[PDB]
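Read through the structure below, which is laid out as structure tokens, and then see the notes.
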Amino acid sequence: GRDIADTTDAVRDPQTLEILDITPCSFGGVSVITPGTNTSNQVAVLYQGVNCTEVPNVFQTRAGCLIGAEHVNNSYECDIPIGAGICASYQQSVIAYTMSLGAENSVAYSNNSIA
Amino acid sequence: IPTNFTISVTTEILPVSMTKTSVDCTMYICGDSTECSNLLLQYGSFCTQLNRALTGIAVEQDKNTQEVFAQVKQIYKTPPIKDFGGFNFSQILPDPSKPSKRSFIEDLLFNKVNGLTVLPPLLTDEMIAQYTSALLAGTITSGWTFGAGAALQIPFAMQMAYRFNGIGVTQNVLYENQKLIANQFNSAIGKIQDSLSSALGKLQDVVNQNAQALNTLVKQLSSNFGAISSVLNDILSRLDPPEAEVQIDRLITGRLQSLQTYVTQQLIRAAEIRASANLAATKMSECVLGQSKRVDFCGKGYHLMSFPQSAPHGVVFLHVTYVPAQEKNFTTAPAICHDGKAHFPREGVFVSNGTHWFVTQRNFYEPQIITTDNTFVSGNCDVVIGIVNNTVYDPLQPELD
Amino acid sequence: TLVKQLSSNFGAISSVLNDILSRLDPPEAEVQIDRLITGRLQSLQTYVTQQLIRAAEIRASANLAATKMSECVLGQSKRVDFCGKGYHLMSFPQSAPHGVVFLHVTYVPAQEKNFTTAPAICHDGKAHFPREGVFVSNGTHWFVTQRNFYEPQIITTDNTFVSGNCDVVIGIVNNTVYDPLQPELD
Ligand SMILES: *[C@@H]1O[C@H](CO)[C@@H](O[C@@H]2O[C@H](CO)[C@@H](O)[C@H](O)[C@H]2NC(C)=O)[C@H](O)[C@H]1NC(C)=O
Ligand SMILES: *[C@@H]1O[C@H](CO)[C@@H](O[C@@H]2O[C@H](CO)[C@@H](O)[C@H](O)[C@H]2NC(C)=O)[C@H](O)[C@H]1NC(C)=O
Ligand SMILES: *[C@@H]1O[C@H](CO)[C@@H](O[C@@H]2O[C@H](CO)[C@@H](O)[C@H](O)[C@H]2NC(C)=O)[C@H](O)[C@H]1NC(C)=O
Ligand SMILES: *[C@@H]1O[C@H](CO)[C@@H](O)[C@H](O)[C@H]1NC(C)=O
Ligand SMILES: *[C@@H]1O[C@H](CO)[C@@H](O)[C@H](O)[C@H]1NC(C)=O
Ligand SMILES: *[C@@H]1O[C@H](CO)[C@@H](O)[C@H](O)[C@H]1NC(C)=O
Ligand SMILES: *[C@@H]1O[C@H](CO)[C@@H](O)[C@H](O)[C@H]1NC(C)=O
Ligand SMILES: *[C@@H]1O[C@H](CO)[C@@H](O)[C@H](O)[C@H]1NC(C)=O
Ligand SMILES: *[C@@H]1O[C@H](CO)[C@@H](O)[C@H](O)[C@H]1NC(C)=O
Ligand SMILES: *[C@@H]1O[C@H](CO)[C@@H](O)[C@H](O)[C@H]1NC(C)=O
Ligand SMILES: *[C@@H]1O[C@H](CO)[C@@H](O)[C@H](O)[C@H]1NC(C)=O
Ligand SMILES: *[C@@H]1O[C@H](CO)[C@@H](O)[C@H](O)[C@H]1NC(C)=O
Ligand SMILES: *[C@@H]1O[C@H](CO)[C@@H](O)[C@H](O)[C@H]1NC(C)=O
Ligand SMILES: *[C@@H]1O[C@H](CO)[C@@H](O)[C@H](O)[C@H]1NC(C)=O
């Protein structure tokens, strides 16, 4: 069997004559999230595009599996960009959160008033 | 002189960023073989150099997006009461019912458009939609004051009066034609809505180019380059190392050439994308946060205001312009000769309907009696070429008498 | 990187030409010399291509800097967020190693206040519009002030012009307009 790119996607077993699909083993990059060397010597490790089960606090993002950072359900300004709306900061351990775009303001609009 | 006007709303599409891809040099050339890696280690820092170029290209896209869409300090909210003087902003304002807060027109725009890895963008679509909504709410509620500091509220009709002043038309023209202008704006917005649902080719061209380049790179892995086969496992299984090296070297050479061509053309594309993003950021600063005097920069006509909408990997600007209509012929003169002295118009032009002489503004026909209040004197009647004889009214004398 | 790429075999037996010459006969030696030549030529071409690509960006930045020198230093610009942030007043250049520094001076308003406003004033069945400014009220009285700074003034016929009746304009408010000529006449 062949795919669009002409690779051996599927094979037939010779002894029992059954069709077995062939899929590649997991691969990806490894990124290290660190504060300054003066500030601390602890790091967080991101496995990009890898499901958390495939890896030999564990937090799953759209970028990949994040190990060594605790997820807090507050929002702050972005410090270190992880991807897909997630940032990381050192606050002591490394924390991961969803970045906030800014402060919320409501202008006092009216059809009579000016500033 | 024109005697009527038209409100025109037009669209402009600009690409901002492209897809973030990364290729591992060793995995593409060798896969999972140690012999090929050891042979490839003798070529230097080509693989480290190629990976760094791609990393820089990937990093540049987030800056591209940030420079265009993150131009507001605060996230402004529109008031619950939509009393904007008859103007209707509903196809460009967010609707909470949709799970994403994209507007109607944004929904229409979004419905249209081996070691390989694709990286997600830092900003999601919801965040970009929130940026656009904040910009648009600020423009509606505070005019152009939020660009230069704190947002100061003002009624929308008075803001439109200021914008009519900015193009050389007086305020009473707006205030005595408000309903017609509102209706024309609403009809133009509806026409855009109809035209979109029935365009975005510039955004699809980039996607097509990137996909085709990736497809070529992937398909170049089935070339022999002079070896007995293009499959490295077959070469390693059928031959001893001394005889396998002479084929693996040819495979390595070919695959290196293929990756280097791909990376170079990718850099050349990234430069153009950066230039387009810079133009989009300039347009956001100058058309949306202000009123531009540059000709044909924000639309076609006399610019009034613009509204931004987010597109997939791009941005759309809706430019609102002023177009004069229904002109009429008149006879004109440079000056008026009265009592042996020459009068010039202060901020208008002298016109005649065939029997009488009036003074009117240049962009709209509104005749008025020539008095000493709207004219000024300089010299006598001999110097000027084309001066005509007429009477100039003095308001003080009848009141005094 | 260019200098360091001179210690690679590129498939040959050695990276030193003299060692290849001494340890091999000429007919076999030329085969290794060709490999070394190919590798070093490829390195040079890569260096030149990246230098061209970088020079293009440097040129674009220099063009932007020249435009900014023309429009912020030799004049006053009305382009928004081109010469600093705020309302541009003037700029001063400084020289930096392989660059230039611009010091932008801008005008930022502060300390705003609530006011009540109207589009026109109705007086004697006539509609008055402000010549340059906006009508504001502190709660009991009406004034006319310039838009970017608060300086209230009495509404007269010298701040306003008349256009039409009071029926058309939406939001017209009754008030009085003071005629300066009458007190001097009487
Ligand atoms: C200026 O143009 C507008 C738009 O064409 C005119 O308004 C229309 O006039 C016609 C003719 O009387 C009416 O049937 C329409 O109902 C009007 N409104 C619209 C939205 O079409 C307007 O009359 C023109 N001004 C002058 C002075 O003729
Ligand atoms: C040109 O403008 C003059 C001034 O408005 C017009 O003269 C007026 O005509 C109307 C009738 O059409 C009379 O009721 C007014 O009394 C006239 N005004 C004056 C000052 O006499 C004139 O009709 C216009 N057209 C032409 C061709 O002259
Ligand atoms: C609005 O401004 C007017 C003008 O300054 C104020 O009227 C003056 O108020 C002072 C305060 O006692 C008096 O001394 C003056 O005699 C008033 N002038 C006139 C012409 O009456 C008015 O008080 C202000 N309104 C508010 C609510 O502050
Ligand atoms: C031998 O191979 C045939 C397929 O040709 C298969 O049907 C059969 O079961 C095999 N026998 C054994 C003992 O594996
Ligand atoms: C590390 O951080 C401290 C903060 O207290 C700072 O004083 C120090 O300068 C930093 N290290 C270096 C090398 O600058
Ligand atoms: C990881 O595997 C689980 C189990 O199938 C799946 O539910 C989950 O969606 C996977 N992760 C991602 C990011 O798809
Ligand atoms: C995340 O949200 C849940 C909502 O129930 C909350 O209980 C939890 O405390 C949040 N996470 C953290 C770290 O606080
Ligand atoms: C704005 O137009 C829509 C039709 O597109 C209409 O349903 C809506 O009621 C209008 N807005 C107001 C305030 O009437
Ligand atoms: C004005 O005069 C020209 C030349 O006589 C003529 O062609 C035109 O129809 C007239 N009217 C307008 C509105 O231009
Ligand atoms: C315009 O040109 C004509 C010649 O055809 C001339 O007679 C007339 O005087 C000129 N107009 C003026 C205002 O001089
Ligand atoms: C305008 O009036 C003056 C003074 O009466 C006269 O000398 C001159 O000839 C007049 N112009 C024309 C074109 O008749
Ligand atoms: C204008 O009045 C509103 C009323 O709520 C207020 O919130 C706002 O701060 C005022 N603007 C000022 C004081 O500049
Ligand atoms: C403001 O809105 C109110 C409520 O509809 C209305 O009574 C008033 O006339 C409006 N004022 C202006 C200036 O539009
Ligand atoms: C203004 O005065 C006229 C008559 O003097 C009156 O009919 C009108 O109702 C007044 N306007 C207001 C808003 O009270």
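The numbers used for chain B are those of Swiss-Prot, and the residues that appear cover 714-826, 856-940, 944-1146, in sequence.
The header says electron microscopy, 2.8 Å.
Placed from the backbone N, Cα and C atoms, the Cβ positions cover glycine too.
Quoted from Swiss-Prot, the note on natural variant B:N764 to K is: In strain: Omicron/BA.1, Omicron/BA.2, Omicron/BA.2.12.1, Omicron/BA.2.75, Omicron/BA.4, Omicron/BA.5, Omicron/BQ.1.1, Omicron/XBB.1.5, Omicron/EG.5.1. The number of other CB atoms found within 10 A of the CB of B:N764 (variant position), across every protein chain shown, is 17.
Under its natural variant annotations, Swiss-Prot gives B:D796 to H the following note: In strain: B.1.1.318. In the three-state DSSP scheme, B:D796 (variant position) is classed as coil. In sequence order, the list of same-chain residues 6 or more apart from B:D796 (variant position) whose Cβ falls under 8 Å from its Cβ is empty.
A natural variant is reported in Swiss-Prot for this position, B:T859 to N, and the note states: In strain: Lambda/C.37. Annotation for B:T859 (variant position): spatial neighbours B:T734, B:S735, B:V736, B:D737, criterion Cβ-Cβ under 8 Å with sequence separation of six or more.
Residues near B:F888 (variant position) in space but far in sequence (CB under 8 A, at least 6 apart, same chain), listed by position: B:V785, B:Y789, B:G880, B:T881, B:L894, B:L1034. According to Swiss-Prot, the naturally occurring change B:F888 to L is described as follows: In strain: Eta/B.1.525.
DSSP assigns B:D950 (variant position) to a helix in the three-state reduction. Within its own chain, B:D950 (variant position) has no residue 6 or more apart in sequence whose C-beta sits under 8 angstroms from its own. According to Swiss-Prot, the natural variant B:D950 to N carries the following note: In strain: Delta/B.1.617.2, Mu/B.1.621.
Taken residue by residue with DSSP, B:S982 (variant position) is part of a helix. Quoted from Swiss-Prot, the note attached to the natural variant B:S982 to A states: In strain: Alpha/B.1.1.7.
According to Swiss-Prot, the natural variant B:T1027 to I carries the annotation: In strain: Gamma/P.1. Neighbour list (B:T1027 (variant position), Cβ cut-off 8 Å, at least 6 residues apart, same chain): empty.
DSSP assigns B:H1101 (variant position) to coil in the three-state reduction, outside any helix or strand. Listed in Swiss-Prot as a natural variant, B:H1101 to Y is described as follows: In strain: Theta/P.3.
Under DSSP, B:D1118 (variant position) is assigned to coil, being neither helix nor strand in the three-state scheme. Quoted from Swiss-Prot, the note on natural variant B:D1118 to H is: In strain: Alpha/B.1.1.7.
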Review point. Just how many other Cβ atoms lie inside 10 Å of the Cβ on B:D1118 (variant position)?
Key: 14
Revision key, fill the gap. Other C-beta atoms within 10 angstroms of the C-beta of B:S982 (variant position) total 9
Check your understanding: Which variant positions (B:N764, B:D796, B:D950, B:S982, B:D1118) come close to chain A, taking a Cβ gap under 8 Å as close?
Key -> B:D796
Study note, to complete from the structure: Candidates B:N764, B:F888, B:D950, B:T1027, B:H1101, B:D1118 (variant positions) with CB under 6 Å from ligand 9, in sequence order, are none
Exercise for review: Would you mind checking how many other C-beta atoms are within 10 angstroms of the C-beta on B:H1101 (variant position)?
Suggested key: 11
Review point. If you run the three-state DSSP split on B:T859 (variant position), which class comes out?
Key: strand
